[PDB]
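Trainee: Before I ask anything, let me first share the structure, which is written out below as structure tokens.
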Amino acid sequence: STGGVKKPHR
Amino acid sequence: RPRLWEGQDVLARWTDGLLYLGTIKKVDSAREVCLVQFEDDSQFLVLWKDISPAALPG
């Protein structure tokens, strides 16, 4: 996804 | 028999020691890594050691 943001799982 | 495959949803352990949800794009048996795509569209090679299926054990 463009512009998406990663977050640590759970 | 292969534990990992293209298109598989996985958790990948990153350089911060945390797990991130991603999708396998390529499996490299030579170097024992996978090219994994993450939620922000970034793609990185991740050691097989650091990859596990996101899917329920079953």
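So for chain B, numbering is Swiss-Prot's, and the shown residues are 28-85, in order.
Placement of Cβ uses the backbone N, Cα and C atoms for every residue, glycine included.
According to Swiss-Prot, the protein has these features:
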type: MUTAGEN; residues: B:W41 to A; note: Abolishes histone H3K36me3-binding and localization at double-strand breaks (DSBs)
type: MUTAGEN; residues: B:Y47 to A; note: Abolishes histone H3K36me3-binding
type: MUTAGEN; residues: B:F65 to A; note: Abolishes histone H3K36me3-binding
type: MUTAGEN; residues: B:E66 to K; note: Impairs histone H3K36me3-binding
type: MUTAGEN; residues: B:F71 to A; note: Abolishes histone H3K36me3-binding
Trainee: Run a quick check on B:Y47, B:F65, B:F71: which of these mutagenesis positions have any Cβ-Cβ distance to chain A under 8 Å?
Mentor: B:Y47, B:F65
Trainee: I want to verify one value. Collapsing DSSP to three states, which class is B:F65 (mutagenesis position)?
Mentor: strand
Trainee: Note down the number of other Cβ atoms within 10 Å of the Cβ of B:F65 (mutagenesis position), including every protein chain shown.
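Mentor: If we count other Cβ atoms within 10 Å of B:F65 (mutagenesis position), we arrive at 19.
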Trainee: Helix, strand or coil by DSSP: which one applies to B:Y47 (mutagenesis position)?
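Mentor: Assignment for B:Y47 (mutagenesis position) reads strand.
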Trainee: Within 10 angstroms of the C-beta of B:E66 (mutagenesis position), what count of other C-beta atoms is obtained when all protein chains are considered?
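Mentor: Here the count is 15.
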Trainee: Could you check what DSSP calls B:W41 (mutagenesis position) once collapsed to helix, strand or coil?
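Mentor: Its secondary structure by DSSP: coil.
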Trainee: For B:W41 (mutagenesis position), find which of the mutagenesis positions B:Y47, B:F65, B:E66 come within 10 Å, Cα to Cα.
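Mentor: Among B:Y47, B:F65, B:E66, the ones whose Cα sits within 10 Å of that of B:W41 (mutagenesis position) are B:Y47.
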Trainee: Determine the Cβ neighbour count for B:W41 (mutagenesis position): the number of other Cβ atoms within 10 Å of its Cβ.
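Mentor: Excluding its own Cβ, the number within 10 Å is 16.
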Trainee: Looking at the mutagenesis positions B:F65, B:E66, B:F71, which ones sit with their CA no more than 10 Å from the CA of B:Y47 (mutagenesis position)?
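Mentor: Close mutagenesis positions: B:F65, B:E66.
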